[PDB]
2 protein chains.
Amino acid sequence: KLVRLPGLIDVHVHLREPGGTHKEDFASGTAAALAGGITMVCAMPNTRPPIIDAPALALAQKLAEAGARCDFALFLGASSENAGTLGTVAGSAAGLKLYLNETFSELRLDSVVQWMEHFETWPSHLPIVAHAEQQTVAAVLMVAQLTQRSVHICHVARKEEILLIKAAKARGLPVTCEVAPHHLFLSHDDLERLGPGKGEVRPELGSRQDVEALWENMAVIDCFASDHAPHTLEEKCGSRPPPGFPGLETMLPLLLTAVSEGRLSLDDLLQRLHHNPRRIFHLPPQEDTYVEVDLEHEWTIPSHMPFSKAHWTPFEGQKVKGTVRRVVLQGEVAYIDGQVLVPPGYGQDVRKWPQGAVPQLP
Amino acid sequence: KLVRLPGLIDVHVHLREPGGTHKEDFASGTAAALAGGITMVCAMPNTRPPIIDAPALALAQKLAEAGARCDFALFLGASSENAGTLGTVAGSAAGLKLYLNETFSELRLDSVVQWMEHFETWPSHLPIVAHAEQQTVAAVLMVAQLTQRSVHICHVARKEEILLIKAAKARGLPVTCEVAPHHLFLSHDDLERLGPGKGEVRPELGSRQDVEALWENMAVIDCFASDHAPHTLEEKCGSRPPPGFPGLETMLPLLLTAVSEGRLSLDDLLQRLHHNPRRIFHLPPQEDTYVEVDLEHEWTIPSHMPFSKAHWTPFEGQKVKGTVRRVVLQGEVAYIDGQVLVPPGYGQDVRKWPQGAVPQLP
Ligand SMILES: O=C1C[C@@H](C(=O)O)NC(=O)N1
Ligand SMILES: O=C1C[C@@H](C(=O)O)NC(=O)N1
Ligand SMILES: [Zn+2]
Ligand SMILES: [Zn+2]
Ligand SMILES: [Zn+2]
Ligand SMILES: [Zn+2]
Ligand SMILES: [Zn+2]
Ligand SMILES: [Zn+2]
Ligand SMILES: [Zn+2]
Ligand SMILES: [Zn+2]
């Protein structure tokens, strides 16, 4: 007996097109999404060229419309030069992404004043998300309060961060957050197995106490999001390993395993992979779209999942219970038992649908 | 220039059919909903007969399918005799409603043990909502914790109640709540104008400090819901006035006025009348459904709104800014500038749609 789920949404993926297509492209990354039970993805802007201006967004839209197999929205990225210049295209994006720490990106902001300028100029009704670790969470929350608007914190990874967000929510501040599966299911204890190259990720893997704190504070976590960050094995194990893990194909099986163990409920999962992504990002419904999972099937994660071009996974060897059997997208069978059945280009930009625009005052 | 909103959802209405159809019926109450920009309603079970058993639910389903002009779900009601008997029909309902205080209902529970029995027997994945005032909020929260599940608190009306819920959320407890417009826009100061009959409502109108506390704690309020509770003027002003206000036609204009004044944002409104109702009750999307509002139009609420059979309103004389111009439901024009254009029976039971079932473990 299969369980029917709505179409799940991952608000944090790196699909590497343009410019990094040996790592992933729209076609391979959205195949990975479908095989993970994900029917909508929000793609980050740290591509080559980065999606920091109208011409780059126009290019990315066409590459996505031609390559994506599931539906999508594209983030814009904040830069040191583009505040006040994105108003005409802002509403066509998933939101604005701020890179506030060191990671796999060149979108460097050198001053909190630049953060303030983005918060002041980006339309107030549209989402802002931030890569903000440790004290940077508190710093970006201050900027959000000074500018009287909301912020969403990407991949919360530490006890310190979840407790700070908890305290902010207790004060009624408009902050939401997401957590990635590696920060729930891996820790410092896995670094010996992974080694120092494969283990590179930002935020870094946390201690057992960090992991435990995230689980204990599940009520504070609004979304799960993979931070699917594919790089090839050669890159991960070479002389300058880039940070990041692939994760679209493993996220739902890991979480279903936790549901089966009673660590969270099916509802808790659906809030975090469907309803809260929709409401934070004003993402539209997908007609005739659903996912069928088999909660009884036990398997062990192999050395690489079938679709991501990363061709490796840090979850190798973990025993899971639960698998995606079938995905129906927009009335067509998109995935069945390892076979993707929709071509590149089947997916659409949800921000172009009338129901996908973010409502605003005239 | 009109603003397009998604189809709004009211999770707390009394449509009076069966058995009270001089007050309202499915056809008139759903006309009122559409004119208020509401495209989906969840109807309470305190009808005559009350919806407390499978035969009564079957009757109500047919009356709703024949009379409703917008989409709907029907609550079941808890009684002193039905715990453990609703399992086969529970999934077809909006949820289970517990009447835990004195109000317009006979669904009396005489012991907290009966509350526990309902929480133990009702399927754990399906919604439970409660009329629970003052200390009853804390009491039902205890029952929910003892039985390890969630609860939703109907029409929170007091500083005491919102602060208790705030404290429970700070402790990570699974509780949500809604607030009705009369508890945001009326107070003890209006009782002289209303008089003691018209002014009867449960929960009663609060003090200015209660109203202020609800606004100050907007972050704690998950939903707005009208508690549309129509009674005729003769009944309200006669020898034994029943409690309740009609409210479908006035709720959105009152809230749009507040948005225009900067008291909450358009997003805050859409979370509370669309996204959070969807996620708490697992209510499905409505295809090709939207509401167009004119945020500039100033008007004064008259002595009765056009559609509700109540034929009176406690908001008479209040100046508002914002009005519903057009509603499209399921691809058809349902309402335009005072004219309802879909017949009784156009609306459907969302729990019968494949996407409207609440997901559960096998
Ligand atoms: O912030 C980031 C971005 C990402 C990437 O590789 O794009 N990888 C990471 O590990 N952290
Ligand atoms: O709890 C309730 C129910 C309602 C009704 O009239 O049905 N009216 C009220 O004032 N309170
Ligand atoms: Zn396309
Ligand atoms: Zn990041
Ligand atoms: Zn990322
Ligand atoms: Zn929305
Ligand atoms: Zn019908
Ligand atoms: Zn009530
Ligand atoms: Zn009621
Ligand atoms: Zn749901």
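By Swiss-Prot numbering, chain A shows 1460-1821, in order.
Using N, Cα and C of the backbone, Cβ positions are placed for all residues, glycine too.
Here is what Swiss-Prot records for this protein:
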type: ACT_SITE; residues: A:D1686; note: active site, for DHOase activity
type: BINDING; residues: A:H1471, A:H1473, A:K1556, A:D1686; note: Zn(2+) 1 binding site
type: BINDING; residues: A:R1475, A:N1505, A:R1661, A:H1690, A:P1702; note: (S)-dihydroorotate binding site
type: BINDING; residues: A:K1556, A:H1590, A:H1614; note: Zn(2+) 3 binding site
type: MUTAGEN; residues: A:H1471 to A; note: No zinc-binding and no catalytic activity
type: MUTAGEN; residues: A:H1471 to N; note: Abolishes dihydroorotase activity
type: MUTAGEN; residues: A:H1473 to A; note: No zinc-binding and no catalytic activity
type: MUTAGEN; residues: A:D1512 to N; note: No change in catalytic activity
type: MUTAGEN; residues: A:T1562 to A; note: Abolishes dihydroorotase activity
type: MUTAGEN; residues: A:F1563 to A; note: Abolishes dihydroorotase activity
type: MUTAGEN; residues: A:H1590 to N; note: No catalytic activity
type: MUTAGEN; residues: A:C1613 to S; note: Reduces dihydroorotase activity
type: MUTAGEN; residues: A:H1642 to N; note: 11.5% of wild-type catalytic activity
type: MUTAGEN; residues: A:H1690 to N; note: 3% of wild-type catalytic activity
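Feature annotations (Swiss-Prot) mapped to structure.
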residue	record	Cβ contacts under 8 Å, 6 or more apart
A:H1471	mutagenesis position	A:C1501, A:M1503, A:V1588, A:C1613, A:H1614, A:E1637, A:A1639, A:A1684, A:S1685, A:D1686, A:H1687
A:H1473	mutagenesis position	A:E1483, A:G1488, A:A1502, A:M1503, A:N1505, A:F1563, A:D1686, A:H1687, A:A1688, A:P1689, A:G1703
A:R1475	(S)-dihydroorotate binding site	A:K1482, A:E1483, A:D1484, A:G1488, A:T1506, A:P1689
A:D1512	mutagenesis position	A:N1541, A:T1544, A:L1545
A:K1556	Zn(2+) 1 binding site	A:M1503, A:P1504, A:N1505, A:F1534, A:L1535, A:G1536, A:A1537, A:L1566, A:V1588, A:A1589, A:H1590, A:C1613
A:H1642	mutagenesis position	A:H1614, A:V1615, A:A1616, A:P1662, A:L1664, A:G1665, A:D1669, A:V1670, A:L1673
A:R1661	(S)-dihydroorotate binding site	A:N1560, A:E1561, A:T1562, A:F1563, A:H1590, A:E1592, A:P1702, A:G1703
Which same-chain residues, if any, lie at least 6 apart from A:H1690 (mutagenesis position) yet have Cβ under 8 Å of it:
A:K1482, A:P1700, A:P1701, A:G1703, A:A1769
Per DSSP, to which secondary structure element type does A:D1512 (mutagenesis position) belong, with helix, strand and coil as the options?
coil
For Zn(2+) 3, residues beyond A:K1556, A:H1590, A:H1614 with C-beta within 8 angstroms of the site's Cβ centre include exactly A:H1471, A:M1503, A:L1557, A:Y1558, A:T1562, A:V1588, A:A1589, A:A1591, A:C1613, A:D1686
Quick check: which same-chain residues outside A:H1471, A:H1473, A:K1556, A:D1686 lie with their CB within 8 A of the centre of the Zn(2+) 1 site CB atoms?
A:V1472, A:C1501, A:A1502, A:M1503, A:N1505, A:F1534, A:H1590, A:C1613, A:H1614, A:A1684, A:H1687, A:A1688
Mind running the recorded positions A:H1471, A:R1475, A:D1512, A:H1590, A:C1613, A:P1702 against ligand 1 and keeping the ones whose CB falls under 6 Å of it?
A:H1590, A:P1702
Of A:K1556, A:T1562, A:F1563, A:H1614, A:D1686, the recorded positions listed, which put a C-beta under 6 Å from ligand 5? Please answer none if none do.
A:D1686
Other than its own, how many Cβ atoms are within 10 Å of the Cβ belonging to the residue listed as 'active site, for DHOase activity'?
28
In three-state DSSP terms, A:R1661 ((S)-dihydroorotate binding site) is classed as coil
